[PDB]
Amino acid sequence: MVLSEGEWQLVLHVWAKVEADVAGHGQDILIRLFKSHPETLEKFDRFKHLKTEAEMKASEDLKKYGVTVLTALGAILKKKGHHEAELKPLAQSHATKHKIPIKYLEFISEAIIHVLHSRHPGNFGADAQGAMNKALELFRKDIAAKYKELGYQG
Ligand code: HEM
């Protein structure tokens, strides 16, 4: 797939708002993911024992990971599709060490779109949400193709 420059503009305009508070957005997104799809919390040995949202909110480890995820994804989005280098080490670790099925990447993509819609309604109208969705589909598609080269396709 290929996004037009106007679609990348929409994606990078709302991402610039997320970047004013990377740790807060990271928390919201992961909590939305774990509340919606609790099976995903099991991949985290660091904090799969968390039982409630309150515990999740108070976890410093969870907030750190949120920053890790959003910083890596922000660097990929800013490439505007030229992200081959960035995707290599990510696809290897998620396919061979963590073992994250593509389906889980779809789940976190939904959680991102939900939180942007909640926090940034004025910069996340239908067109900007369609463009973010396209940017995340592109990301999943390219990661899925690398999983396959790596021997995992999950
Ligand atoms: C937007 C999508 C995602 C991005 C950009 C991302 C990025 C990262 C980065 C940069 C790391 C640390 C370096 C490395 O291990 O490669 C990491 C580690 C990890 N990721 Fe993610 N990730 C994403 C989705 C997921 C999902 C959906 C799951 C699980 C349901 C997952 C589970 C893990 C695990 C278990 C670790 C190890 C954490 C540790 O113990 O510190 N990732 N991820």
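One-based numbering along the chain as shown.
Recorded method is X-ray crystallography, 1.9 Å.
Heads up, the Cβ atoms here are built off N, Cα and C, so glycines get one too.
Noted in Swiss-Prot for the protein shown:
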BINDING   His94  heme b binding site
VARIANT   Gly122 to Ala  In metmyoglobin
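Each of the recorded positions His94, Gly122 was scored by the number of other CB atoms within 10 Å of its CB, and the largest score is that of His94. Across the structure, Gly122 (variant position) and the residue listed as 'heme b binding site' place their CA atoms 34 angstrom apart. In the three-state DSSP assignment, the secondary structure recorded for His94 (heme b binding site) is helix.
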